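A quick write-up on the structure given underneath.
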Amino acid sequence: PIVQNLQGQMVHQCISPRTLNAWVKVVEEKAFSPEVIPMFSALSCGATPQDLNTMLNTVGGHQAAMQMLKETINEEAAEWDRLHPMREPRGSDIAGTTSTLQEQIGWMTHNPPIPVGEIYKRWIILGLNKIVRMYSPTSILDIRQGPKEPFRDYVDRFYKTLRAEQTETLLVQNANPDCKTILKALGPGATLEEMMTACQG
Amino acid sequence: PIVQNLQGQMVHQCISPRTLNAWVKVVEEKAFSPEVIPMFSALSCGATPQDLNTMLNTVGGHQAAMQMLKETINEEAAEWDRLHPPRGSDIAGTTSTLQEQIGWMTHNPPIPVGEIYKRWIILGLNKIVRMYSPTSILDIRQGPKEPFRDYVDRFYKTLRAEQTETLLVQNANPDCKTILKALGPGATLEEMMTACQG
Amino acid sequence: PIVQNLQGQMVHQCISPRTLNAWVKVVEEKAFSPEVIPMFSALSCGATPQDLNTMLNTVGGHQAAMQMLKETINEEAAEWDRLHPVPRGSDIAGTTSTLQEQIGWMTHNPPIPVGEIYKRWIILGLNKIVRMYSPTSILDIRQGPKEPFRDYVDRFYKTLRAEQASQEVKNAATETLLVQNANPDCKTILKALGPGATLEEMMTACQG
Amino acid sequence: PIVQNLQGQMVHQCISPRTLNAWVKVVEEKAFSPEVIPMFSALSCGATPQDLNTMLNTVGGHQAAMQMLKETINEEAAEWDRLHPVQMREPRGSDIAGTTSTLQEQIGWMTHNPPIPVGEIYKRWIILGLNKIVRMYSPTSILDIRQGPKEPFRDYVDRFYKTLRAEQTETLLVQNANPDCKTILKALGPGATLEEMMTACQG
Amino acid sequence: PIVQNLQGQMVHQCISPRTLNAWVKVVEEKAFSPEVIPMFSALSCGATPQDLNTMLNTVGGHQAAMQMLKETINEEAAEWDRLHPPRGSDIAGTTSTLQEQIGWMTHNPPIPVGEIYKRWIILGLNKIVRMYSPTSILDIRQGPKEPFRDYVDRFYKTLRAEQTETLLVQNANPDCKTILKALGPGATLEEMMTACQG
Amino acid sequence: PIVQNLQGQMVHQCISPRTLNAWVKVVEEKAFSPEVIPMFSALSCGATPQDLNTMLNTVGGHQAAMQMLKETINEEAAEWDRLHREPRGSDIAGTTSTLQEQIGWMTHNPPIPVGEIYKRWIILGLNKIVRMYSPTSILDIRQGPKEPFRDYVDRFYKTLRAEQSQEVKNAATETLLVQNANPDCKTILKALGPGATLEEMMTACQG
Amino acid sequence: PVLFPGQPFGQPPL
Amino acid sequence: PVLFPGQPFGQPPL
Amino acid sequence: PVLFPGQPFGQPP
Amino acid sequence: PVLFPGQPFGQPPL
Amino acid sequence: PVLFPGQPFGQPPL
Amino acid sequence: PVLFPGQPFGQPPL
């Protein structure tokens, strides 16, 4: 990535072993849960397009997702080329296929800058959101409270599903008879704290 | 976060893998016990609103808790807009850029939007700790063969999550209660625990 | 490797225990899966020819592969000597050159990045090894009776990556061979969707 | 904590994830054994009062001990206020504890010339409170440590000085040894080193 | 410990978590094998007397050894007091402050109280390794079907803890003993081990 | 070890806990396989004689090997004394020299890199130990009846690596690899001929 | 409000 | 006193 | 397109 | 003596 | 060639 | 010799 130093200047650094390992391990462990995306964005802080490509290429397995991610990058690159017919970067130059590390640093450290790293990261995060959407096992409609399931555990499963898919009516309607009766007896506009406190005992 | 350097200047750093991982693991292990809050505060030292959002977003699961946290942020953000006609959304980091957040924080005088947003988050986390607290202080009573040390640990652990002079001694078992009342009022916890040791 | 410092100058540093271990462990765990190469490239960022040799020499086992890799370096070094009749091919490989000479060439103005040239040869040799060691052919990847489409597609593109044939063959394999080798339930749904559909659309269709 | 840098200046740094986790794990594993205190002191090297509070607050459970710790702090803070009644404002007991002082004032005092090390003063109170807790939580008395029938002397001596460390020698160590070793130790005579005693009761 | 910085000046630094943990874990895993001493010396590189005491006090258990260590420190401290009418107790860190310790260590000419105290500690640890050595060199003899390599490992491992020409060859088994004596005196260990391979 | 800093000056640093542990663990796990040597060399980058002694001394067990290593150091130290403040053989080994003197020689202009010279002796000793501890000779490596060629070649060059002369190893490789293959693959490799690359040979004996 | 359900912390509106 | 029972360490009073 | 099916990230045309 | 049985290392006297 | 079979990577000749 | 059998590495003689 490109970061500051003691002298207060933007300079290129090699990607660290910690960051390389962290990203490989989070994908191995969490696959494509919603929380992988913010972890990717944080681990790719100040990254060049080269660095992003390295991070994506270090992923073994999940090649369905990586292929979906390529198609998203293509769609965003094609849109950039349409809207953008100092030499300004093409879509391929942002994706790091037709641009050198010198050129990428050149754009990112220019005044005014063209942050090709942050633009390419935007396309990648956009593709990762679609993959999380896909890899979401359950639909929001199928999340319903069990016979002896606590309300806390039900709400956890509801919003976890909702996060991956992406509230007022569906949350209360799919609760069990005992809690549903209490939740409708609290009325509309109640906070989630008030609802959970009501269905505790 | 924003931190000092060799030259003695406030500059932006990328949030570290160590910090990211530390927060993910403490949530995975401790869920929302009282001690999770001070650990969050420490791990988010000098954090920007962007950094605070990153830390919250990295939490997998507990989405009931995280939704209650959002609703708290909305309430405090709405309250900020009322008192200040940086907006509430700018402090939360939805409508503001990293450059603006660093701008406010490193300004002279500084507007610490990171610390204000952290205050909202910690306020929201305290509510979640309240909710997720299982036992009431009134239900904590010393067992038959339970050492007094163990009973006191359960008492103040419950008291910490909920939020003494009368309730601690009154709920103790017969043997210890007799000794504690015999010691009299204004006795230190050290003296009380030493008295009910054997 | 050679990296920048506080003053902003290109200076030599020792290869870190973290880097040494990371490379040893990735080879131990992943052998010669396609993803080992970009890890090698990243872990060897700013590396001198000496550092590249260090990393390769730390690999225990896999000596057939390391011998194949040596022969690739020999082929590329001979070509370099052919195209450059006066850094020799042997100087880029770090046999006949010292660390001081390697740092000299790399930090010169204009520079001759012998570390990057040698890495290019090493990566070219590692790719040949990955091809050799690929177990399955793309023609043998076919969706199981009760295998989810996601898992089938994963195996397909994982295999396609390791085979690494020409772009025309990869495009042709993906267009016709992916759908043709899917199971009847999904196959009917994919052909019903029509050609030119994105992978997202295909996988969303065969989810349930 | 407050530490030096490249330029050689005392500056504030955020407490590290390593230091935070190290302190949480040592309490989880060692509870309040004697060796927890020197680990706390080392991990809190150069710490501000804020940092000391952060470390104490990160401890889950052991709230009987933390309450006993809070009471010890109150006694030492009360003693500070007595000895120090009423450039920057002179620190009260509550300022040293980090309840009524800001981080800026804490850094101010610690990096002043001459300095007022509020971090070290507050640590002294905490370590004094932790010693009392180690005293309390010590399971066995020194009088109850006696060598078993087939227990080696080395293992016995370990248990002796382990118990002695938590409670806080010449007569009690030899007298509570088993008959076979006791005869050999008394035969060696007084003023013999522990090395000579342990060598004698090896076989 | 006291180390250099960017400016090139000897300055105090806090002992790190890594170093603290590394010393705790090596004592837990290896107890007092000969190799624990060189690891202590390396982990206490540039250490002040305070740091050395910190490392020793962090050890839980092995209090028999720690007590033996104290008695060694006393003997060496008394000997220093005799030879120097910085006292012995100041080098041990009992009667000296960190500032005074740093003063002596960074003085010109320096008085390395860290190294002097480490020398006493290492001298005490060597005695503890002597004590805790299970086997004598006389008892180490090659088994019936034991390879010569494994025998020589047990020989020199034992020799290291206790602390060669005649004892090594004479305690080998019949088949190897005949070959080693046939090779003659003044032969290298490599030649000896190559001889008793098959 | 001795390393550079921000100011760009060769200064001494304490050996790190990471490096200490890394060396302890590689010897614990890999013992004395060929690949332990380049790891030792890398982990001891810019090391002083004292650091090298620290690393060797931290090794528990393997004392037969460490003794052979001492004997090699003695021979090389004696050789140095014969061929040659001015450093003696014992000064390079770190017995009769202080850290002050070692830093002196290493940061001198012109420098006498006693750390690198002492590493050369240790590596030369470690090579002998790898030779010793090598279980199989290259002559005894022969392709099994149903052993894949890839596995056979792995064993051949693993053994060859531990055996270590360049003129011999080349002659061994050229003739011995093909000659010790099984009948079916051997016919194919000889048909393919001399000067064929290992890639071509392994491809030819795949099926 | 600032944050909506099932969206990330810091999601910009519109 | 400085710290009341139950309140966290470094808790500002009032 | 920038990336054809199955080609590495950053792979030039 | 500098260190007495039972007391920690670097413990001040008296 | 630069590297003969059996020799370590980067090993000098002669 | 420089190193004797038994004594550690970097051990001064006598």
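In chain C, numbers come from Swiss-Prot; the residues present are 133-218, 231-352, in order.
Looking at the header, which is where the method is noted, we find X-ray crystallography, 2.8 Å.
Keep in mind that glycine also has a Cβ here, set from the backbone N, Cα and C atoms.
The following features are taken from Swiss-Prot:
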- C:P166 to A: Loss of infectivity (MUTAGEN)
- C:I169 to S: Loss of infectivity (MUTAGEN)
- C:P170 to A: Retains infectivity (MUTAGEN)
- C:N185 to L: Loss of infectivity (MUTAGEN)
- C:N189 to D: Reduces binding to human NUP153. Does not affect binding to CPSF6. Reduces infectivity to non-dividing cells. Retains infectivity to dividing cells (MUTAGEN)
- C:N189 to A: Reduces binding to human NUP153 and CPSF6. Reduces infectivity to non-dividing cells. Retains infectivity to dividing cells (MUTAGEN)
- C:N206 to D: Loss of binding to CPSF6. Does not affect binding to NUP153. Retains infectivity to non-dividing cells (MUTAGEN)
- C:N206 to A: Loss of binding to NUP153 and CPSF6 (MUTAGEN)
- C:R305 to K: Retains binding to FG repeats of human NUP153 (MUTAGEN)
- C:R305 to A: Does not bind FG repeats of human NUP153. Loss of infectivity (MUTAGEN)
- C:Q308 to A: Retains infectivity (MUTAGEN)
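Features as recorded by Swiss-Prot, highlighted on the structure.
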residue: C:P166; record: mutagenesis position; contacts (Cβ under 8 Å, 6+ apart): C:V274, C:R305, C:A306, C:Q308
residue: C:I169; record: mutagenesis position; contacts (Cβ under 8 Å, 6+ apart): C:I267, C:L270, C:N271, C:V274
residue: C:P170; record: mutagenesis position; contacts (Cβ under 8 Å, 6+ apart): none
residue: C:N185; record: mutagenesis position; contacts (Cβ under 8 Å, 6+ apart): C:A237, C:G238
residue: C:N189; record: mutagenesis position; contacts (Cβ under 8 Å, 6+ apart): none
residue: C:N206; record: mutagenesis position; contacts (Cβ under 8 Å, 6+ apart): none
Over the unmodelled segment of 12 residues, figure out how far apart in angstrom the Cα atoms of C:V218 and C:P231 are, rounded to whole. 8
At a CB cut-off of under 8 A, do any of the mutagenesis positions C:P166, C:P170, C:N189, C:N206, C:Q308 come close to chain F? List them or say none. C:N189
Check each of C:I169, C:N185, C:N189, C:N206, C:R305 (the mutagenesis positions) against chain I and write down, in sequence order, those whose C-beta lies under 8 A from a C-beta there; write 'none' if there are none. C:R305
